[PDB]
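One structure is given below, encoded as structure tokens.
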Amino acid sequence: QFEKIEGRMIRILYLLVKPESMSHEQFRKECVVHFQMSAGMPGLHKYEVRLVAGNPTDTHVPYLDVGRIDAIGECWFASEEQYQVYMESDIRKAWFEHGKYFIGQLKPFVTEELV
Amino acid sequence: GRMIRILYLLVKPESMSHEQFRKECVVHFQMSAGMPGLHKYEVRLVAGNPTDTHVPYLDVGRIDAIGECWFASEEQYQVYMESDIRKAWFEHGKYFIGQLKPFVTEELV
Ligand SMILES: CC1=CC(=O)O[C@H]1CC(=O)O
Ligand SMILES: CC1=CC(=O)O[C@H]1CC(=O)O
């Protein structure tokens with residue numbers, strides 16, 4: 001029941017591309033720092049960041065090319081009020097300063113749960 | 001170690017309306033229940049595309065839904081790959097998924 005209610009939270013999914021000049025070695029380290037910085041973030045229920053390890057190109061369905069994505073982030077917010085606490089937070093603002101250093105380009109998707 | 005996770009960007013067929021596509025996403029989820037080798041499937045619509053990013057905005061075109069598969073181990077992934085009900089589920093995929101991008105992910109934490 002926890003996992004079910006968690007899954008229907010406000011969720012935003014991010015495609016991350018590293019800065020052109022940053023090494024992959026450094027980008028991975030900065031993703032870990034960015035997760036550590038998320039701990040205790042006002043308003044945030046959960047953050048997850050993962051590397052893109054593979055790009056299987058052999059699809060059954062026509063393949064969609066979106067270029068090289070380096071990591072995938074995701075945030076969960078338990079309510080609109082909590083999302084607002086996060087949006088107003090100085091602590092989030094400092095987290096985003098770290099983001100400007102190790103995220104070259106970003107695509108957010110606000111998702112909608114179907115079930 | 002950790003579960004194998006594959007994320008998917010889904011674009012609906014041009015022959016299909018946004019509403020027809022939603023309903024097929026729900027069907028695809030229902031079909032996945034008890035899928036050999038699969039730990040979990042999730043599918044979500046893309047409801048918003050904010051551009052107020054601060055870091056440079058990345059344009060990947062219009063993505064209609066996000067799908068994700070979890071497998072508890074490489075042995076379960078292979079059971080899934082061999083399975084005839086997975087193959088039938090993928091035929092449903094060909095019907096409601098116009099274009100697809102998979103990402104195999106790696107945990108960091
Ligand atoms: C919201 C976020 C998700 C993520 O991966 O990082 C932050 C965005 C940012 O730091 O600019
Ligand atoms: C694997 C999958 C993820 C997804 O959303 O659908 C299947 C692929 C498919 O049905 O072609």
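Indices start at 1 and increase along the chain as displayed.
Keep in mind that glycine also has a Cβ here, set from the backbone N, Cα and C atoms.
Taking the Cβ of A:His34 (mutagenesis position) as reference, residues of its chain lying under 8 Å away and at least six apart in sequence are, in sequence order, A:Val49, A:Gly73, A:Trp95, A:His98, A:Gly99, A:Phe102. The feature active site, proton donor/acceptor is assigned by Swiss-Prot to A:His34, with a curator's inference given as support.
The 3-methylmuconolactone binding site feature in Swiss-Prot is assigned to A:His34, A:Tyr47.
Taken from Swiss-Prot, the feature 4-methylmuconolactone binding site applies to A:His34, A:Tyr47.
Experimental mutagenesis is annotated in Swiss-Prot for A:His34 to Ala (Swiss-Prot position 26), with the remark: Almost loss of activity.
While the structure shown retains the original residue, Swiss-Prot records the mutagenesis experiment A:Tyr47 to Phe (Swiss-Prot position 39) with this note: 5-fold decrease in catalytic efficiency. Annotation for A:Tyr47 (mutagenesis position): spatial neighbours A:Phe35, A:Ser38, A:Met41, A:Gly73, A:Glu74, A:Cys75, A:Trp76, criterion Cβ-Cβ under 8 Å with sequence separation of six or more.
Taken residue by residue with DSSP, A:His60 (mutagenesis position) is part of neither helix nor strand, so it is coil. One mutagenesis experiment catalogued in Swiss-Prot, A:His60 to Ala (Swiss-Prot position 52), is accompanied by this note: 5-fold decrease in catalytic efficiency.
Counting every protein chain shown, 22 other Cβ atoms lie within 10 Å of the Cβ of A:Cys75 (mutagenesis position). In three-state terms derived from DSSP, A:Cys75 (mutagenesis position) belongs to an extended strand segment. Record note (Swiss-Prot), mutagenesis A:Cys75 to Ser (Swiss-Prot position 67): 5-fold decrease in catalytic efficiency. The unchanged residue is displayed.
With a CB cut-off of under 6 A applied against ligand 2, the mutagenesis positions A:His34, A:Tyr47, A:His60 are reduced to A:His60. The local packing around A:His60 (mutagenesis position), expressed as other Cβ atoms within 10 Å of its Cβ over all shown chains, amounts to 12. Proximity to chain B, defined as a CB-CB distance below 8 A, holds for A:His60 out of the mutagenesis positions A:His34, A:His60, A:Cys75.
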